[PDB]
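Notes to accompany the following structure.
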Amino acid sequence: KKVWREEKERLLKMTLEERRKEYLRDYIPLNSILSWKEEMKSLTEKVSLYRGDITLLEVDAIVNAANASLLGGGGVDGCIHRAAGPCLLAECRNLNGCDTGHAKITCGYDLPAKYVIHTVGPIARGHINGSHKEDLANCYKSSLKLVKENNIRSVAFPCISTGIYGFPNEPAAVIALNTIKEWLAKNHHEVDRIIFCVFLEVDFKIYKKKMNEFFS
C-alpha cells in the first residue's frame, strides 16, 4: 500500500521530465492545446477550449466538479478518482468534505495533473435562483484562489453544476466566463493557460460563441 502523504511529498518534488518517466498511459501536453488566439488566427493567449477527457491533461491543476463528501461517485468525478488511484480518495477522506461554492486542493497522484482542485457546485432541482448563481461564481472564485496560492500556471475547468446538478448550460457558461475574465484582468501575469473542458456539443457550441465576447 502507498500512503498518500509520502506519495504526495515524492510527486511534488519531481520535475515534469521525472514525472513523465513513470506515466501509466498516454497524456495531452499543455503545448499541444492551442490558445484561443492561435485557434482563431490579449487574454486570448491565456484561454483554451478542450473537447476531451480532463484526466489526460498534463497541467498544474484539473478542477473536479465534486460532491459534498469529496469521496468521488459517478461521471467525471468517478473518472478522476479512477485515473488518480486510491491515494486521491485517501487524501480526500482527510479533508472532511467540502461546502457548496468552496474548493479544496489535493495532489493528483497517478494523474499527469500535479494537483486536483475539488469544488462543490450548487444543485438546482428546478429553476435557478440568485443563490445558485452566487454559489456557481463562488466555485470558480474559490478554485482560482487555490490556483493563485499554489503557483498553478495551467488549470482546466469542467462545466460545473451542468447535467445532474441541473444548472442550465448557457447561464452556467456566462457565470464561468465572467468569473475567469474578472480574475484574469488582475492575475494574467501569474498564469499561462485556463482551459475550459467542454465535451458535450451543447457546451462546446455555447463556449465557442462566447470566447471572443469575453477575451478579445
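What you see of chain A is 8-48, 67-241, where the numbers are those given in Swiss-Prot.
Header says: X-ray crystallography, 1.7 Å.
Backbone N, Cα and C atoms are what each Cβ position is placed from, and that goes for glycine too.
Feature annotations, courtesy of Swiss-Prot:
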type: BINDING; residues: 77-79, 90-92, 97-102, 185-191, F224; note: substrate binding site
type: MUTAGEN; residues: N92 to A; note: Reduced ADP-ribosyl hydrolase activity; when associated with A-102
type: MUTAGEN; residues: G100 to A; note: Abolished hydrolase activity and ability to bind ADP-D-ribose
type: MUTAGEN; residues: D102 to A; note: Reduced ADP-ribosyl hydrolase activity. Reduced ADP-ribosyl hydrolase activity; when associated with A-92
type: MUTAGEN; residues: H106 to A; note: Reduced hydrolase activity
type: MUTAGEN; residues: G188 to E; note: Abolishes interaction with ADP-ribosylated proteins. Strongly reduced ADP-ribosyl hydrolase activity
In whole Å, note down how far the CA of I185 (substrate binding site) lies from the CA of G100 (mutagenesis position).
12
Direct Cα-Cα distance, rounded to whole Å, spanning the 18 residues left out between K48 and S67:
13
Just to verify a number: CA distance, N92 (mutagenesis position) to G191 (substrate binding site), in angstrom, no decimals.
14
Within 10 Å of each Cβ, count the other Cβ atoms and name the one among the recorded positions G77, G97, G100, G191 with the highest count.
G97
Residue pair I185 (substrate binding site), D102 (mutagenesis position) - Cα distance, angstrom, rounded:
11
I'm trying to understand the geometry here, so how far is the Cα atom of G77 (substrate binding site) from the Cα atom of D102 (mutagenesis position), in Å to the nearest whole number?
15
Taking only same-chain residues 6+ apart in sequence, whose CB is under 8 Å from that of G188 (mutagenesis position), what do you get?
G100
Using a Cβ-Cβ cut-off under 8 angstroms and a sequence gap of six or more, which residues of the chain neighbour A90 (substrate binding site)?
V101, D102, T144, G146, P183, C184, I185, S186, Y190
What does DSSP assign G191 (substrate binding site), in three states?
coil
Alpha-carbon distance [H106 (mutagenesis position); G191 (substrate binding site)] in Å:
22
Counting only residues 6+ away in sequence within the same chain, which have a CB under 8 Å from the CB of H106 (mutagenesis position)?
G97, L113, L114
